[PDB]
Amino acid sequence: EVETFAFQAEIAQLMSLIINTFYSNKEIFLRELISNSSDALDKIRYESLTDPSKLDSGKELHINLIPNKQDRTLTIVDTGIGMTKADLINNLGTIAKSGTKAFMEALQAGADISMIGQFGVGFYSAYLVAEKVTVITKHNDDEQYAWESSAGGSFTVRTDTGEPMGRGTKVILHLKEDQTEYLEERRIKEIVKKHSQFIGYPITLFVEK
């Protein structure tokens, strides 16, 4: 049972800008997704201070980066607070309508695309390098859901059939044909060091057989 939804007008316009604007500095997508993961880890850490049972679904707070050259995917996994179905549908828990409006105003006034994270809509920078994005998420006391979009004005949400994750979010980037550099170990290391060197959680970069 798959539900298909239209993006709000503002988000469709944001995604179009990201996909259609000439902007060579695409590597900032990774900092934005790592930033989102770190925020989600902060949330479950703070909630667990007054209720330790919220870590019954996993005590380790970390970020994994998983390239797969066969599938042409880069996956960013975190064991953060996860998202409910309502969150997923409501623009993956972002303030995307107001954030987009502010971002667009900033772009008119001298900002550039790399500042997208400042406005709370950094997730959508995935579409700098991905033709399709899948978000698998599990919040405590909600079920596991999968969100997916290849832009074009719509997204889908279904309950996730696949392997149970304990808690957190997985963002699966199906990369565009010309963006496979982001599957290379030395390229990913370079970008993490350049933009995400000091953050509050361990990042593990998986290797491939």
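What you see of chain A is 16-224, where the numbers are those given in Swiss-Prot.
Positions of Cβ are set from backbone N, Cα and C atoms, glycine also.
Feature annotations, courtesy of Swiss-Prot:
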- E47 to A: Strong ATP-binding. Strong interaction with HSF1, HIF1A, ERBB2, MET, KEAP1 and RHOBTB2. No effect on interaction with TSC1 (MUTAGEN)
- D93 to A: Impaired ATP-binding. Strong interaction with HIF1A, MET, KEAP1 and RHOBTB2. Loss of interaction with HSF1 and ERBB2. Los of interaction with TSC1 (MUTAGEN)
- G97 to D: Abolishes ATPase activity (MUTAGEN)
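Positions of Swiss-Prot features highlighted on the structure.
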residue : record               : Cβ within 10 Å
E47     : mutagenesis position : 21
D93     : mutagenesis position : 27
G97     : mutagenesis position : 27
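In this structure, the C-alpha atom of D93 (mutagenesis position) lies 13 angstrom from that of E47 (mutagenesis position). Each residue contributes its Cα atom, and for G97 (mutagenesis position) and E47 (mutagenesis position) these two points are 17 Å apart. When secondary structure is read from DSSP and collapsed to three states, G97 (mutagenesis position) falls in the coil class.
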